[PDB]
Every structure is written in structure tokens, then in C-alpha cells.
2 protein chains.
Amino acid sequence: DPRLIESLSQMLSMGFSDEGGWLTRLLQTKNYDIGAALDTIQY
Amino acid sequence: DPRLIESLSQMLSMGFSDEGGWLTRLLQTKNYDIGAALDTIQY
């Protein structure tokens, strides 16, 4: 899935981690859209 | 676990939703430590 890959990879490069899959959960909920995930975490 | 309830409630009051359980997941990995959760999301 190039969008899991690129969304998660871009957010790891921004310094987020994925302990316990929290960030994978967030991105899945947000359809792998980085902007929506950033909004949700109030970045 | 009352620590999950209480920490989720405090996070919701800060404007964080828990859509899809991402915030529950984050708080669980952090043992309900709000400082640590905020650090992880770079708040």
C-alpha cells in the first residue's frame, strides 16, 4: 500500500513514532491523509 | 481502568478526539502519562 507507506514514512520523518500502533490507528481512521492526522493531533 | 477514563477525559478537554481509538492506544502505550503522550504527539 503506497499510501500507508508514504503517509507513515513521512510522519516518522517528522519525528512521530508508532508505539503500540497509535499512529497507524490514527492514519487508518484518517484514510492515510497526513493533513487530517496532523489536524487531529493539533500539530 | 479509571486511569484511562481520567486521562482520556483530560485529553478530550484539550480538543483531542479519540476517533478510531488512536488516543486510547497512545495513552495505553504511555501508561496514562499525559506529559509523555503530549511529548509523543509533539504538542
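So for chain B, numbering is Swiss-Prot's, and the shown residues are 393-435, in order.
Using the three backbone atoms N, Cα and C, a Cβ is placed for every residue, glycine included.
One mutagenesis experiment catalogued in Swiss-Prot, B:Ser409 to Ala, is accompanied by this note: Decreased but not abolished phosphorylation by ULK1. DSSP classifies B:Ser409 (mutagenesis position) as coil under the three-state reduction.
Here the residue is the original one, but Swiss-Prot notes a mutagenesis experiment at this spot, B:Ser409 to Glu: Mimics phosphorylation; increased affinity for ubiquitinated proteins, promoting autophagic degradation. A simple way to gauge crowding: the CB of B:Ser409 (mutagenesis position) has 12 other CB atoms within 10 angstroms, across all the protein chains here.
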